[PDB]
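*Asks:* Please read through the structure below; I'll follow up with questions.
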Amino acid sequence: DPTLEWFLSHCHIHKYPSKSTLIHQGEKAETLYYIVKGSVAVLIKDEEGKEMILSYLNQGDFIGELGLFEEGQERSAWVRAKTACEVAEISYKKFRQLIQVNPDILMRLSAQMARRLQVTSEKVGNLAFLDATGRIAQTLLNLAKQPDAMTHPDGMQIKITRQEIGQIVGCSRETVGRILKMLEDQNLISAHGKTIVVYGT
Amino acid sequence: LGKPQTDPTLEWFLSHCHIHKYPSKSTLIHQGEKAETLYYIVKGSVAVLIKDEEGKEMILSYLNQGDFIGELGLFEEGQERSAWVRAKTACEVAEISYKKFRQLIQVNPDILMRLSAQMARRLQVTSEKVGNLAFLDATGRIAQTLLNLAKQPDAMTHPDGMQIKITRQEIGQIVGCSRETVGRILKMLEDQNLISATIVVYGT
Ligand SMILES: Nc1ncnc2c1ncn2[C@@H]1O[C@@H]2COP(=O)(O)O[C@H]2[C@H]1O
Ligand SMILES: Nc1ncnc2c1ncn2[C@@H]1O[C@@H]2COP(=O)(O)O[C@H]2[C@H]1O
Ligand SMILES: Nc1ncnc2c1ncn2[C@@H]1O[C@@H]2COP(=O)(O)O[C@H]2[C@H]1O
């Protein structure tokens, strides 16, 4: 679509290998990013450096937007590539000029910002209101809706490790392993390696 | 410093709104209703809440004069309100349809910049809340909440530190604790000489 094509014509596009850190928490923010290809994880940490996954973002998602609207702001989280990525970049200064030329590009960015607030608010609800079983169950549903999930005769197939699930839902790997065994016994999933089939999705 | 600078973008925006007055405790936005209208707080304070299936409430945010509300449906048609918003004081609230506001954006996108600057701050705040809920126990969440509240513009200076006006029930709704649990932990923090429980958070 022509708004995005115009936007991307004002960016530079960089390639990043999987596992590369795109954005470091607490660095001064001067640049907006947009995922042309690939996916990333948005991470925060506790004081002893345990990570939690706030969000996955995918092709077509803006990143690094939270610093755009106020001078002096710092990055609010880490962003790490989970695949090879191609990521467009543009300075906030130049983007602010583009918005005045054609605010449709701000509409596209703001649409994502609103969705992210809705989704992160739902995550707050899950953490406040659900037990570990309820959280893992909801997480397996959510992962089954990510663009990289694969169709399967019995539902959707995902590849994710127990550690990674635990970092999404706020559980130990051990707790994840125990609940996944229970869900398998209840015939709600199957698990083979880092492969999980989420039935009925 | 003193003496308000005129704000032409805001005055233009407000000239296209209708203002309505809402008493304390009134519901401004009802979760699950179709979203077709944007609001802006001219005066007053609100709480943004979500509820579980048993009606336990969690407060996501307090919002105040100069805050937009009901913005999250603006960018795609057919969405529902994502949370409840309730008046904490008497409010004066400007309202405008999403259809008109979208026209204003094309006239002067600075009004969308102001709205989006608030969405960005809210995302930072709500993301920190996700980390607190995942990483901290009840005492940790309560300590962090008191620390946060004492840094709000509406905290009052006190000979012993900063003073906040908030009930044990309200803290419970922020942190995900019963009010009795909050009361016990506040007594712990008081015995540790960190606070006095309005609540005074010590500092010099
Ligand atoms: N809750 C969230 N959901 C989705 N993305 C997020 C969230 N929190 C932070 N981010 C992204 O991570 C980025 C870190 O840098 P910024 O704060 O500039 O912009 C941030 C957002 O793009
Ligand atoms: N996490 C949050 N922080 C601050 N405000 C919120 C949050 N979630 C929802 N809201 C506000 O509550 C409103 C509910 O109606 P909308 O979803 O239209 O728009 C929403 C925002 O104005
Ligand atoms: N996990 C939770 N446990 C207990 N109360 C909670 C939780 N999450 C939210 N709350 C709300 O926090 C409130 C604190 O005051 P109450 O004890 O009157 O009622 C409580 C609920 O409405």
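Sequence positions for chain A are given in Swiss-Prot numbering; the residues included correspond to 9-209, in order.
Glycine is no exception: its Cβ is also placed from the backbone N, Cα and C atoms.
Swiss-Prot feature annotations, pasted as is:
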MUTAGEN   A:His20 to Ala, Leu or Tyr  Decreased transcription activation at class II promoters, decreased interaction with RNAP, binds DNA
MUTAGEN   A:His22 to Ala or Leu  Decreased transcription activation at class II promoters, decreased interaction with RNAP, binds DNA
BINDING   A:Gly57, A:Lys58, A:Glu59, A:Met60, A:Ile61, A:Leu62, A:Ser63, A:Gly72, A:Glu73, A:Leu74, A:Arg83, A:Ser84, A:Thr128, A:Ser129  3',5'-cyclic AMP 1 binding site
MUTAGEN   A:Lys102 to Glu  Disrupts AR2. No activation of class II promoters, decreased interaction with RNAP, binds DNA
MUTAGEN   A:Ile113 to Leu  In strain CA8404; a CAP* phenotype, insensitive to catabolite repression; when associated with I-128 and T-145
MUTAGEN   A:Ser129 to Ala  Reduced DNA-binding; no modification of cAMP-binding
BINDING   A:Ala136, A:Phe137, A:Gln171, A:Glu172, A:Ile173, A:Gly174, A:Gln175, A:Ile176, A:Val177, A:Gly178, A:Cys179, A:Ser180, A:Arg181  3',5'-cyclic AMP 2 binding site
MUTAGEN   A:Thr159 to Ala, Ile, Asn, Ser or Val  Decreased transcription activation (15-87%) at class I and II promoters, binds DNA
MUTAGEN   A:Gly163 to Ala, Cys, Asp, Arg, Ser or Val  Decreased transcription activation (2-62%) at class I and II promoters, binds DNA
MUTAGEN   A:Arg181 to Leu  Suppresses DNA-binding
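What's the neighbourhood like for these features in this structure?
*Replies:* For A:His20 (mutagenesis position), the same-chain residues lying six or more positions away in sequence with a CB closer than 8 A to its CB are A:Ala96, A:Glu97, A:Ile98.
The Cβ neighbour count for A:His22 (mutagenesis position), using a 10 Å radius and every protein chain shown, is 14.
Annotation note: A:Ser63 (3',5'-cyclic AMP 1 binding site) sits in a strand segment as assigned by DSSP.
Classification of A:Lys102 (mutagenesis position) by DSSP places it within a helix. Other Cβ atoms within 10 Å of the Cβ of A:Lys102 (mutagenesis position) number 13 in total over all chains.
Applying an 8 A CB threshold to same-chain residues 6+ apart, the list for A:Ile113 (mutagenesis position) reads A:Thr11, A:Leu12, A:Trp14, A:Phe15, A:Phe103, A:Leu106, A:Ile107.
Sequence-distant contacts of A:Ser129 (mutagenesis position), defined as residues of its own chain at least six apart whose C-beta falls under 8 angstroms from its C-beta, are absent. In the three-state DSSP assignment, the secondary structure recorded for A:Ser129 (mutagenesis position) is helix.
DSSP gives A:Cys179 (3',5'-cyclic AMP 2 binding site) a coil state; it is part of no helix or strand.
Every protein chain shown contributes to the tally, and the Cβ of A:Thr159 (mutagenesis position) ends up with 8 other Cβ atoms within 10 Å.
The secondary structure of A:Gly163 (mutagenesis position), as reduced to three states from DSSP, is extended strand.
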*Asks:* Quick one: of the recorded positions A:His22, A:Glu73, A:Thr128, A:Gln175, A:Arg181, which have a CB under 8 A from chain B's CB atoms?
*Replies:* A:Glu73, A:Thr128
*Asks:* Among all the protein chains here, how many other CB atoms are within 10 A of the CB of A:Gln175 (3',5'-cyclic AMP 2 binding site)?
*Replies:* 20
*Asks:* Across all protein chains in the structure, which of the recorded positions A:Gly57, A:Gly163 has the highest Cβ count within 10 Å?
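*Replies:* Compared across A:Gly57, A:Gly163, the most Cβ atoms within 10 Å surround A:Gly163.
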*Asks:* CA-CA, which of the binding-site residues A:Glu59, A:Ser63, A:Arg83, A:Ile173, A:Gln175 lies nearest A:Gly163 (mutagenesis position)?
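*Replies:* Closest by Cα: A:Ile173.
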*Asks:* Would you count the other CB atoms within 10 A of the CB of A:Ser63 (3',5'-cyclic AMP 1 binding site), including those on all shown protein chains?
*Replies:* 19
*Asks:* Among the recorded positions A:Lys102, A:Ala136, A:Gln171, A:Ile173, A:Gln175, A:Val177, which ones place their C-alpha within 10 angstroms of the C-alpha of A:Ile61 (3',5'-cyclic AMP 1 binding site)?
*Replies:* A:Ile173, A:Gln175, A:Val177
*Asks:* Cα-Cα separation of A:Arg83 (3',5'-cyclic AMP 1 binding site) and A:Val177 (3',5'-cyclic AMP 2 binding site), in Å?
*Replies:* 23
